[PDB]
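Written out below as structure tokens is the structure these notes cover.
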Amino acid sequence: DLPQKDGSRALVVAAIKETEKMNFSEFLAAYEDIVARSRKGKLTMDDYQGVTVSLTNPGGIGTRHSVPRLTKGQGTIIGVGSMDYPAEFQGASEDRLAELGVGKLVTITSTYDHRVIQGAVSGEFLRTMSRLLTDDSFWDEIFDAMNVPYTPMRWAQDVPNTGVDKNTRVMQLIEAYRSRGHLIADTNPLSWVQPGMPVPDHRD
Amino acid sequence: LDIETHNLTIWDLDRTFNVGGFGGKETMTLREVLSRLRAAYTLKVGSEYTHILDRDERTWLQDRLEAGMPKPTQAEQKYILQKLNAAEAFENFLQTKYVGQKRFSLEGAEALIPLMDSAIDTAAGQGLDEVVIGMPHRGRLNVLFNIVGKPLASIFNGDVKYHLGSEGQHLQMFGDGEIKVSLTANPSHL
Ligand SMILES: Cc1ncc(C[n+]2csc(CCOP(=O)(O)OP(=O)(O)O)c2C)c(N)n1
């Protein structure tokens, strides 16, 4: 969305091209190029031509979901809604929500041309997006690209406070870092691991 | 290792606590916990193993040490007594029939002979081929007679007996295993 000389807002769609040949680092650079040039009025005619698929974000303002229109030339448009708690939880305590294990959600929509795309394909597409945003391999690939030294947080169900108390478990974590934490420390100025030597276990 | 250092008193001895699979149990009393820890880590065998980094090899040692020494059979017990008898009999022969052998005496450390025998016998049951021994002066002629298996005639007849090498066979009393045993030559330089 770029404002005009008069003042009236007018949305136009610009394209990130050849996206099937990019890693996350390359993708992030390409994205921020389009946003940069738009803010200083340096987009050309070629930037607005050749779009295959589109993305919209009603969730910015706080809309829960939308049913948008599809422009001629394309097959699908994807929409991203709000990342808040549901309205039935918007007056509850942080303490009570933390006890139960209530998370935030995002709603995603797919609007498609029925002459060329069938409903089973559209459902399978949204199922793959759901799996990726909770998948170990997906978050490993992003961390690798951005040079984050730690292991990513993994997806799991909340466990009950039975057997060994959770306070005992937090004290055992403090001992582990004080004893074995040097095994994952940013000590090597090269990104080098000697292939001959054996790697110690650091699951602790 | 004192219960005062961990803010626990005599008044906690008969109260029950969650122990997380210690002694293959979920719950236990402090009295029972102290008994087991003292039986495993404070009698005639002291162990250092918690510095090891691999979790699987730390757990293997932990399980064996906390299960304890198995109760040996009567036959096993009498075989340990026969090896100690032989060890002490040979020390007496050396001190009485020959002179200047006080330097080379094993008196005080006669349990070496049943320790070396235990290891060589365990290796024969695993199915291995040979055991090679290297050692200094102290107890050398005792090891030649009771572990390698040389005759007395061969021992007692250039350089001395205390530096030459030898070969022999070890059969297994309560099994079907055999194994070769070799002793290496060496100088006085430790
Ligand atoms: C390289 C070397 N340094 C020093 C000596 C001298 N030396 C002969 S016996 C001896 C004592 C060794 O004592 P220890 O290792 O405790 O065993 P013990 O004889 O009391 O069983 C020393 C220092 C030697 N033989 N070789």
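Chain A is numbered as in Swiss-Prot; the shown residues are, in order, 203-406.
A Cβ is built for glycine as well, from the same backbone N, Cα and C atoms used for every other residue.
If you check Swiss-Prot, you get these features:
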type     : residues    : note
MUTAGEN  : A:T258 to A : Loss of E2 succinyltransferase activity, but nearly no effect on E1 dehydrogenase activity
MUTAGEN  : A:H316 to C : Loss of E2 succinyltransferase activity, and 2-fold reduction in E1 dehydrogenase activity
ACT_SITE : A:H316      : active site, proton acceptor
MUTAGEN  : A:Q320 to D : Slight reduction in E2 succinyltransferase activity and in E1 dehydrogenase activity
Where A:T258 (mutagenesis position) sits in the secondary structure, as DSSP reduces it to three classes: strand
Candidate with the highest Cβ count within 10 Å, taken from the mutagenesis positions A:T258, A:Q320: A:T258
Around the Cβ of A:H316 (mutagenesis position), the count of other Cβ atoms that are within 10 Å: 8
Secondary structure at A:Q320 (mutagenesis position), reduced by DSSP to three states: coil
Integer Cα-Cα distance in angstrom, A:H316 (mutagenesis position) to A:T258 (mutagenesis position): 20
